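Worksheet: the structure to be examined is printed underneath.
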Amino acid sequence: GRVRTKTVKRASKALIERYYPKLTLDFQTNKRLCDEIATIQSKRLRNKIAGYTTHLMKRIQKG
Amino acid sequence: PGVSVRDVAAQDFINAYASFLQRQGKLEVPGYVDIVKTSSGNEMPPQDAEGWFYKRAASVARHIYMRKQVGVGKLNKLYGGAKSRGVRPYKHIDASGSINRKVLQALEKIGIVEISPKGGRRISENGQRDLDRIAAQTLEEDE
Amino acid sequence: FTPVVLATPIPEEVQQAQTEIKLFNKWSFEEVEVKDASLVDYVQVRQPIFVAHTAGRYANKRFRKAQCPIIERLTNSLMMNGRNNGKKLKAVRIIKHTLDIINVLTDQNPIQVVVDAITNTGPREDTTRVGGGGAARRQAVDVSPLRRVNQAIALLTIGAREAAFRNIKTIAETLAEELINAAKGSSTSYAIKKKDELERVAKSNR
Amino acid sequence: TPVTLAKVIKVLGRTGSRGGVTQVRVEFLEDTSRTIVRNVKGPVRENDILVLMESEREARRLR
Amino acid sequence: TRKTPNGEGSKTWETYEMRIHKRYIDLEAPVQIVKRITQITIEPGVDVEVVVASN
Amino acid sequence: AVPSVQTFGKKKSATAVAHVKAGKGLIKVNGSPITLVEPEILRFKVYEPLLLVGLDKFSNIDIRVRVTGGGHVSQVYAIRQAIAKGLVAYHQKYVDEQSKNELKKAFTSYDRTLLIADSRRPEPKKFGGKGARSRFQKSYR
Amino acid sequence: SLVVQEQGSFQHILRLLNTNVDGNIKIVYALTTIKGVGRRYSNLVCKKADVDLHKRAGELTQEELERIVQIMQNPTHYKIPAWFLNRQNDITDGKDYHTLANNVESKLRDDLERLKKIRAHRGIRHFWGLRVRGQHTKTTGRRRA
Amino acid sequence: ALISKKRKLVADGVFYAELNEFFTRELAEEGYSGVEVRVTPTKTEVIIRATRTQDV
Amino acid sequence: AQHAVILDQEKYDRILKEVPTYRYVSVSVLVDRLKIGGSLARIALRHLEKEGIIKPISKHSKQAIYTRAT
RNA sequence: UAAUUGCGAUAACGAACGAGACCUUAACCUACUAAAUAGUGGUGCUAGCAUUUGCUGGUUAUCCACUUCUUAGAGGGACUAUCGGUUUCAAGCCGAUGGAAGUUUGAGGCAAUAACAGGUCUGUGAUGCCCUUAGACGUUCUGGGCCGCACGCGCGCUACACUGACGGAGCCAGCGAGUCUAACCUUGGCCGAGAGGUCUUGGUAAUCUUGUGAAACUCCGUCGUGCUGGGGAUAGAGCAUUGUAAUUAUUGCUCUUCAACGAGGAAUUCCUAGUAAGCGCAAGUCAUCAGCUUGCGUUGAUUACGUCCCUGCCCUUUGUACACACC
Ligand SMILES: [Mg+2]
Ligand SMILES: [Mg+2]
Ligand SMILES: [Mg+2]
Ligand SMILES: [Mg+2]
Ligand SMILES: [Mg+2]
Ligand SMILES: [Mg+2]
Ligand SMILES: [Mg+2]
Ligand SMILES: [Mg+2]
Ligand SMILES: [Mg+2]
Ligand SMILES: [Mg+2]
Ligand SMILES: [Mg+2]
Ligand SMILES: [Mg+2]
Ligand SMILES: [Mg+2]
Ligand SMILES: [Mg+2]
Ligand SMILES: [Mg+2]
Ligand SMILES: [Mg+2]
Ligand SMILES: [Mg+2]
Ligand SMILES: [Mg+2]
Ligand SMILES: [Mg+2]
Ligand SMILES: [Mg+2]
Ligand SMILES: [Mg+2]
Ligand SMILES: [Mg+2]
Ligand SMILES: [Mg+2]
Ligand SMILES: [Mg+2]
Ligand SMILES: [Mg+2]
Ligand SMILES: [Mg+2]
Ligand SMILES: [Mg+2]
Ligand SMILES: [Mg+2]
Ligand SMILES: [Mg+2]
Ligand SMILES: [Mg+2]
Ligand SMILES: [Mg+2]
Ligand SMILES: [Mg+2]
Ligand SMILES: [Mg+2]
Ligand SMILES: [Mg+2]
């Protein structure tokens, strides 16, 4: 199952909390964002976080 | 056109080269044929009886044509198969170095292979010649 | 068909059939239709193949099993009983001989006859072991199309295997024999008998 | 002999104690506008065609 | 190896490994620079070998 | 030099490398024609590209393939992938795009993974059984 | 090969070396129903007797049969390897025999007797009816005698 | 001398395993804490990391 | 041992006259015609091909297949 | 959800260990750095066949060029992405497209708290106590024994054949390992039916063994359903190899002897994709001996994709006079 751990969802929460201008419904730019904007020790963790901030972005846009 | 043996399917070539080495009458077949068994990993001697030494001579020929050099041991390991150790599991075993070595000498004496440097046996220019020839012959039958 | 050659040449009927129709070993994939509603979508036929051998990933999802070419499903289910696990070259060649043999008897696309036997042997309804309190009765159930195809293949091959075991006829003669009698149900075939029985019992407990 | 052909329209769930039977609502194709619920033996999805052998008789639970 | 010192338990096996990495760099130089570059560039753990000749 | 590309095809551990230059139309494998190959039952499996895409296409090109590793079936699939991937690699550099994408179109359509290397690999056996999943045997007591 | 014909010239079953040999089998294998003659020795002997292994035990001239008998019981004269022979190096006169038909039984007996009569442990063990060749006897072979 | 590269590296490890032992025993009442062996030209160097080098 | 290992002249002419209506002939089909074992049945398959009757539409070992002449 | 994995409900809010992350390995880079210990194209030198160019080989350096294949450094790449169903329109789940890859990507490494009178004093110069300590329970040497055979139980190997045995011929792997103060992996050449012998040889190794020319498997024949040419127990005789030693037969080879087993009662093990099963190999062990194990690749299915019926276990609720905790 692909249930994202708390650290992913918690980091995604704080990112969209304080960097909503910037970010988009695009993973690939949110990813590059998370590089220049957060400090993640691993590529995989960073892609998970970014891909999830992207999901929350894509579904904040409709409510 | 032009031709190699690499242009002929393995079996109709070797069958052909066998019947030719047969026809020939020049060959040298040590003597212990028909009484011998090709491999200690085997049960019955070959069923060709008056022959098969041609078939392996042809087989050995085409093999030595195909590459740089090959010794008696590579042909032993090549022509070695699966020995049923009865009630124990099978195993790969090598075939007879007498049969192969006497083939390499009866084909070198007939100038179709030659003690090579580095090691082993190399295909002879005159062998290239005659192999490519009967290869052409074997394709000619399919016309 | 407009022959063409280059350096290393390519044979006559080889070129001819290939670039023209995209047919089997050398049998017709057009025509041949499943003579039964349902079973369509679960018997392949088109896209056509040359020989029944595919590195197919038909397993890593539920129903994708159904998109496998049907002949290859037949061939696949040949190669079993421990000794013949793997050994698909063995199975493939047996199928080729088998289609050739069926074609000898009564004409017909032998691949069509195969389709005919597969259709005619899937049991329309079966039974299952209900509890119902210790002494278990048998609930009649209407079995799926997919289970009907699968059980058809396994039935024809198995009864062909029992029939080829310990006698002079080869696997391809008896496979063909079963596919022949089962193409038009004759109850001289292991498959038709077993299909008729599973339906007889399923009816008798409803 | 009378063959009845019914198209699966909905998947209702597994029955039987062992859990291999599936309950299914079917709409027979020769004259629609009438539903029946049957029990399958093999794997089933939406829009398959079951050969109901006796046209009027449905079941529900299985032990 | 078997994980256990003795023989009891499920037959758990455990596999160890050591990784050996080998490089070689070919250089043409005089004597001075070779002796300068090999007396230095010292490293504990790196096994350095400096061969010569064409045979 | 002449126009030419090189490619490869891989099934399990068989890797099949292919040289595709411009020429009079040979299709040689290792050193023998494609009309041998045998397996034989699987012969048309290596013919497959040449008949899917029209036999002619090979009249301005020479095709050589050599296979190492793998088994008998592993190699037959590795070569047929390398021949078709090669044909599209030459059209990608030398003839036009729309012809390359028409070859990829009639390949991917029918397919059998002619351009796409199948990713199945052996799974490691682990201790306790003779296979990877297959555990040994217990009898309890 | 060829469809043959023949007439009443082959008679089924034919008795040699005090045993009986069925016809209608491929002659090489027919001499194996004689003791001491396996598939190898049969083969080599019919190869040495100038016979056609293609033939059945059915045909074969009486001349051929007699020559076969002659070679079997005289293998070293008709140049047969001696490493091809079951009873090499006897144990008294030290010659190379190939013991055949009802005679192999005798030599099994003679050999067994010799060990028993010498009291050697192999004898003792043949007398006790066990396994001689050193195999474990705890588990295997239980139905037995 | 002359030993395969693999056998060499294992042998080097066992050399450390045995040296670490001998010190762990011989320098206990001096707070022996570990070793490192540096190979150089001329010398083979051993550095004793301990918390009490006046007794060492 | 249950018969079919020779040729008995009448068996020859039996073979010559019984191999029409055989859409299928092979080793098994010859045996099933209450005669020839798998040795000489193969000889019958090589020699009914010497000229006529059997049309070879199949290849090799174990599996043989022929049809009636046309 | 695989997960106290999350959403959500909410006197809780926000957190840490453990799970996840992380590490290793198998997948993808015609992008980056390179390679006579990896390989490719050109060129010479050169063989064979056709000759009209051509086709197929030889040549650890005769030169030039490249890095696709091979090697491993640094990166990149996937985040269940895009779209659509389903779901409290939540976490998620399902389908299609794309993709090297979409079951935790596949497979492992690691892994909290707590428990057991689980196993190990026969791994330890780890150890308490007890016992023993010169007619030794210390140690060594000689020989025997651990293999002993009415029989019960477990792991297995080989088979009952014709999807087969035999015989020719085809001919393809991956994980490994190898000799210093020594005799390890061994090509090659002769001799020998074989097993082996013998003269040389390369390799402390991407360089030599080795392309480990493995085995199933493919092909052309012989056999023809007959305990058959399936099967190879049991046994006799002869030849060799390791070792100081082979008898109670270390192993190997040759001939001969030619058992039971015609698919296996009640029972019961393992298993969901390159998996199951079939196949052989390497490594451990090893002077000699694998029917074992640990890994490896070869050929490659059938059937689910569910449930709580059987069994086993976790979870609440509940009872308790147990708390050394139902031993
Ligand atoms: Mg081989
Ligand atoms: Mg062979
Ligand atoms: Mg495996
Ligand atoms: Mg005998
Ligand atoms: Mg868990
Ligand atoms: Mg010209
Ligand atoms: Mg020219
Ligand atoms: Mg590269
Ligand atoms: Mg897809
Ligand atoms: Mg990973
Ligand atoms: Mg206890
Ligand atoms: Mg201990
Ligand atoms: Mg003590
Ligand atoms: Mg120990
Ligand atoms: Mg300790
Ligand atoms: Mg003591
Ligand atoms: Mg013991
Ligand atoms: Mg027990
Ligand atoms: Mg066990
Ligand atoms: Mg064979
Ligand atoms: Mg001798
Ligand atoms: Mg040396
Ligand atoms: Mg390799
Ligand atoms: Mg029998
Ligand atoms: Mg046998
Ligand atoms: Mg002894
Ligand atoms: Mg004893
Ligand atoms: Mg027998
Ligand atoms: Mg069974
Ligand atoms: Mg021992
Ligand atoms: Mg070993
Ligand atoms: Mg052990
Ligand atoms: Mg109360
Ligand atoms: Mg309470």
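Note that chain B is numbered according to Swiss-Prot, with residues 2-144 shown in order.
Cβ coordinates are placed from backbone N, Cα and C, and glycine is handled just like the others.
A mutagenesis experiment is reported in Swiss-Prot for this position, B:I15 to F, and the note states: Partial loss of function; decreased 18S rRNA, decreases binding to 20S pre-rRNA complex, slow growth in double RPS19A/RPS19B mutant. If you draw a 10 Å sphere around the CB of B:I15 (mutagenesis position), it holds 23 other CB atoms from the protein chains shown. Mapped onto three states, the DSSP output places B:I15 (mutagenesis position) in helix.
A 10 Å cutoff on Cβ-Cβ distances gives B:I65 (mutagenesis position) a total of 26 other Cβ atoms nearby, all chains included. Secondary structure at B:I65 (mutagenesis position), as computed by DSSP, is helix. In Swiss-Prot, a mutagenesis experiment is listed as B:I65 to P, annotated with the note Lethal in double RPS19A/RPS19B mutant, considerable decrease in 18S rRNA production.
B:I15 (mutagenesis position) is 13 Å away from B:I65 (mutagenesis position) when you measure Cα to Cα.
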